[PDB]
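**Q** Below you'll find the structure I mean.
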Amino acid sequence: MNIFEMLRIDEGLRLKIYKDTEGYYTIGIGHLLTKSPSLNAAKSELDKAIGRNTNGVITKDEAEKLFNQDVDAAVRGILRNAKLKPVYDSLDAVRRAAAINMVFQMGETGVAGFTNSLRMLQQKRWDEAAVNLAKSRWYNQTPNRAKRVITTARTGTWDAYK
Ligand SMILES: [Cl-]
Ligand SMILES: [Cl-]
């Protein structure tokens, strides 16, 4: 298991513009296109992202390209973030995959927020970070995926994904 296969499971793959859980226009593997209510602002964002006139439809390859750029951007957002980096640097490789999952889904600003959990993760207080992470909108909105990420953080194993 790795961060790519982990996220591919959690986000699925979709070759046509679609709406995410929050109602936002998305495509491929969890690639947010826009928060605007326009299928047209979205077809616009999509085209600019792909470099061609897609008509709201992309291939596996294009989707994978987006995916790769987004995992890359999550990692880099973590490493640049003064709040995130040290927590991240302190973790093992499995747990790191979890942090990355969180960032890809909710953005660096969101996670950077989770102050208390961050502190407990760093202190390697596993059970408690898991309890605190659950007290969030995130968990309440997408509980099964959140449970998977949270077990990954708690345990340091890929159990939840096998
Ligand atoms: Cl992009
Ligand atoms: Cl879910």
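Structure determined by X-ray crystallography, 1.9 Å.
Every residue gets a Cβ built from N, Cα and C, even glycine.
Annotations for this protein, taken from Swiss-Prot, read as follows:
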- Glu11: active site, proton donor/acceptor (ACT_SITE)
- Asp20: active site, proton donor/acceptor (ACT_SITE)
- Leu32, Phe104, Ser117, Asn132: substrate binding site (BINDING)
- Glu11 to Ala, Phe, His, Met or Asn: Complete loss of enzymatic activity (MUTAGEN)
- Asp20 to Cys: Nearly no effet on specific enzymatic activity (MUTAGEN)
- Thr26 to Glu: Complete loss of activity at neutral pH; covalently bound substrate (MUTAGEN)
- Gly30 to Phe: Almost complete loss of enzymatic activity. The enzyme is destabilized by 1.5 kcal/mol (MUTAGEN)
- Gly30 to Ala: Almost complete loss of enzymatic activity (MUTAGEN)
- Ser117 to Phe: 10-fold decrease in enzymatic activity (MUTAGEN)
- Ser117 to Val: 50-fold decrease in enzymatic activity (MUTAGEN)
- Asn132 to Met or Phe: 2-fold decrease in enzymatic activity (MUTAGEN)
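Help me picture these features in the structure, burial and contacts included.
**A** Around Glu11 (mutagenesis position), the same-chain residues at least 6 positions away in sequence with a Cβ under 8 Å from its Cβ are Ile29, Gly30, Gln105.
The Cβ neighbour count for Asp20 (mutagenesis position), using a 10 Å radius and every protein chain shown, is 18. Secondary structure from DSSP puts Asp20 (mutagenesis position) in coil.
DSSP assigns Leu32 (substrate binding site) to a strand segment in the three-state reduction. The Cβ of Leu32 (substrate binding site) has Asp20, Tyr24, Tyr25, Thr26 as same-chain neighbours under 8 Å, each 6 or more residues away in sequence.
According to DSSP, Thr26 (mutagenesis position) sits within a strand segment. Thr26 (mutagenesis position): 21 other CB atoms within 10 A of its CB, across all protein chains.
Just so you know, the Cβ of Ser117 (mutagenesis position) picks up 24 other Cβ atoms within 10 Å once every protein chain is counted.
Secondary structure at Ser117 (mutagenesis position), as computed by DSSP, is helix.
Mapped onto three states, the DSSP output places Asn132 (mutagenesis position) in helix. Long-range Cβ proximity for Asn132 (mutagenesis position), meaning a same-chain Cβ under 8 A and a gap of 6 or more residues, is found for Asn116, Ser117, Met120.
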**Q** Within 10 Å of the Cβ of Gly30 (mutagenesis position), how many other Cβ atoms are there?
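**A** For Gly30 (mutagenesis position), the 10 Å Cβ neighbour count is 20.
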**Q** Only counting partners 6 or more residues apart, tell me which same-chain residues put their Cβ under 8 Å from the Cβ of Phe104 (substrate binding site).
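**A** Correct list: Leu7, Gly30, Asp70, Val71, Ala74.
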